[PDB]
Amino acid sequence: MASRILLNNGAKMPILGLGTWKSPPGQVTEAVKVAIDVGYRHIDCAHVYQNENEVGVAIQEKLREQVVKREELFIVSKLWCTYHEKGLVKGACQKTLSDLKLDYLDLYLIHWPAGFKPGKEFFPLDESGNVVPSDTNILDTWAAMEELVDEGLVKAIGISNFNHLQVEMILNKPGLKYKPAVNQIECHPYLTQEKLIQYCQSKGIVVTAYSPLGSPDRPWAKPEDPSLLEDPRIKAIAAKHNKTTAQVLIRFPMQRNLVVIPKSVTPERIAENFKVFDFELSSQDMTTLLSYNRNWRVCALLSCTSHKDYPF
Ligand SMILES: NC(=O)c1ccc[n+]([C@@H]2O[C@H](COP(=O)([O-])OP(=O)(O)OC[C@H]3O[C@@H](n4cnc5c(N)ncnc54)[C@H](OP(=O)(O)O)[C@@H]3O)[C@@H](O)[C@H]2O)c1
Ligand SMILES: O=C(O)COc1cc(F)ccc1C(=S)NCc1ccc(Br)cc1F
Ligand SMILES: [Br-]
């Protein structure tokens, strides 16, 4: 299967990337170095993950060592919710660029549709625990994203955690200059996203699947929660193909024409997770995995559920 998918900006995006949310700052530099050494060419980043400087050390070292050329890498980051103001977007992007040791991003996403009050805190709260919104709307933030393309800071722009109506709002924007290239959403066998994926794909927007392994290290995991990696039905499909469960869970979205961004800081798993281009799930395997949908969402947040633009 081809390693890259064509975006609606004319550029090609590697269908497998390395996730970096929760990667400790003392481990992520080696994780990214190992990833690039074993073939990864796409890294998924965000300012809110608080480790872009350390990711950037790795990227810069591999560029300096001439392991890879900058043109061969596809580096993604995301505009955090407290920077959805016209006068803050460029600086937010520039801080990410500075930390990553880059002079452009391949793709910059609106991380969540909701804007929050600017300030030091990533989740500004009122005295009763509700997030404090910004009155900025997704259309004006999109215009600010378009400026970044026109200034040369980013090659593509996109969205993340946008629901169908929010994607449609962007597409219907008066005076729209650049369509979103990507919508990055949670997607795995327990949250299969058929409806949103078909909408986005019908509009030429590429979907990236986050938390493809079910984010077992998410900080709010509970003992009793469902576990993709331990699901005996998925293990059985893996065994039949002489692959690991994680490898099946990565190949699944690839065959749906999705990009997928599994996270690891374990060198052996980084390498294992990349070994997914030499086997095929059958149609029956694919439909069987789709059948496990339970609308189980790992990435959600109670404090933000009253924001006007909360997506879920
Ligand atoms: N746009 C957004 O709002 C958003 C939200 C969530 C995630 N994301 C992006 O998507 C990435 C991936 O999602 P995620 O981090 O939530 O979770 P994930 O990739 O579904 O799962 C990561 C977990 O799986 C473990 N793991 C990785 N490979 C494994 C393997 N081969 N066998 C067993 N366990 C394995 C990792 O352990 P070790 O690291 O200990 O090896 C880690 O605990 C994030 O890192 C981030 O880049 C974006
Ligand atoms: O967001 C990530 O990439 C991964 O998750 C996070 C990663 C971080 F570094 C910090 C917080 C989150 C949380 S708690 N994210 C959920 C979340 C945030 C904002 C809104 Br609007 C809704 C929502 F559900
Ligand atoms: Br949100």
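According to its header, this structure was worked out by X-ray crystallography, 1.1 Å.
Just so you know, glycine gets a Cβ as well, placed from its N, Cα and C.
Sequence annotations record features per position, and here Swiss-Prot assigns NADP(+) binding site to 10-19, 211-273. Counting only residues at least six positions away in the same chain, the Cβ atoms of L16, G17, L18, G19, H42, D44, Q184, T208, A209, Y210, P212 sit under 8 Å from the Cβ of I261 (NADP(+) binding site).
The annotation that Swiss-Prot gives for the mutagenesis experiment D44 to N reads: Reduced glyceraldehyde oxidoreductase activity. In the shown protein chains, 27 other C-beta atoms lie within 10 A of the C-beta of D44 (mutagenesis position).
Among the mutagenesis results in Swiss-Prot, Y49 to F has the note: Complete loss of glyceraldehyde oxidoreductase activity. The residue drawn here is the original one. Note on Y49 (mutagenesis position): other Cβ atoms within 10 Å of its Cβ, all shown chains, come to 20.
According to Swiss-Prot, the feature active site, proton donor maps to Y49. DSSP gives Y49 (mutagenesis position) a helix state.
For the mutagenesis result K78 to M, the note given in Swiss-Prot is Reduced glyceraldehyde oxidoreductase activity. Long-range C-beta contacts of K78 (mutagenesis position), restricted to its own chain and to partners at least six residues apart, with a cutoff below 8 Å, comprise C45, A46, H47, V48, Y108, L109, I110, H111, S160.
Here the residue is the original one, but Swiss-Prot notes a mutagenesis experiment at this spot, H111 to N: Reduced glyceraldehyde oxidoreductase activity.
For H111, the entry in Swiss-Prot reads substrate binding site. Take the CB of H111 (mutagenesis position) and look out to 10 A: across all protein chains shown you find 20 other CB atoms.
Around the Cβ of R251 (NADP(+) binding site), the same chain contributes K243, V276, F279, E280, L281, each under 8 angstroms and 6 or more positions distant in sequence. A coil conformation is recorded for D231 (NADP(+) binding site) in the three-state DSSP classification, outside any helix or strand.
Candidate binding-site residues: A221, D231, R251, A271. Not one of them has a Cβ under 6 Å from ligand 1. The most densely surrounded of the binding-site residues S211, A221 is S211 (count of other Cβ atoms within 10 A of its Cβ).
Listed recorded positions: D44, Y49, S211, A221, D231, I261. Those with a CB atom under 6 Å from ligand 2: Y49.
Look at the Cβ of each of the binding-site residues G10, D231, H241, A271 and count the other Cβ atoms within 10 Å; the largest number goes with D231.
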